[PDB]
Amino acid sequence: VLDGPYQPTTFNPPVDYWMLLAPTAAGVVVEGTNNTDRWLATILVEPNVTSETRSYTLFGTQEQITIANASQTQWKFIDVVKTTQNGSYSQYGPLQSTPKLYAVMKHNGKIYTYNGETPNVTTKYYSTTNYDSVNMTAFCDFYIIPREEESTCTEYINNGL
Ligand SMILES: CO[C@]1(C(=O)O)C[C@H](O)[C@@H](NC(C)=O)[C@H]([C@H](O)[C@H](O)CO)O1
């Protein structure tokens, strides 16, 4: 029933499908850009991290990002975004997670990602021009779930595979 797992790759996912990502290591989970007004990379941060600056490879280049994770026990997925090519990266929409799963979707002129704290997650979005043609690079195994089955994706984010 569940469509996957697919191996790490860059492709152009259809609109109104969730890319359910199953990372195993801390670090960059997924990234995508329209090359004009949106870059988004999701970073997975370890439980229990006091403010510190780390180096991440985002869109092929080293970037210094100051990260934290206030939770003693839960993972933190962070959307690191910029809105112009040479802009600074800013952090939004944290998901605190036990199951270690995330998902991203292209929908209605935006990129959506999961947010909040498992097991009661919600979603939030980032307006993105030419949203439909955004290529996503997965750095881990992933699955594909139609928006019609969002309740299934939400259950996976909340409770695991
Ligand atoms: C312009 O308004 C919005 C948008 O994109 O539609 C509203 C949206 O709710 C908000 N999402 C979050 C997680 O904060 C988003 C980001 O602040 C911004 O895209 C970051 O670049 O801004």
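Numbers in chain A come straight from Swiss-Prot, and the residues shown are 64-224, in order.
Going by what the header records, the deposited coordinates were determined by X-ray crystallography, 1.6 Å.
Placed from the backbone N, Cα and C atoms, the Cβ positions cover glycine too.
According to Swiss-Prot, the protein has these features:
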- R101 to A: Reduced ability to bind sialic acid binding (MUTAGEN)
- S190 to A: Reduced ability to bind sialic acid (MUTAGEN)
- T146 to S: In strain: Isolate MMU-18006 (VARIANT)
- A166 to G: In strain: Isolate MMU-18006 (VARIANT)
Listed recorded positions adjacent to ligand 1, that is, members of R101, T146, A166, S190 whose C-beta is under 6 A away: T146, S190
Neighbouring C-beta atoms (10 Å sphere around the C-beta of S190 (mutagenesis position)): 12
For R101 (mutagenesis position), the three-state class that DSSP assigns: coil
Cα distance (Å, whole number) from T146 (variant position) to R101 (mutagenesis position): 5
Number of other Cβ atoms within 10 Å of the Cβ of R101 (mutagenesis position) across all protein chains: 21
Lowest local Cβ density among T146, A166, which the record lists as variant positions, within 10 Å: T146
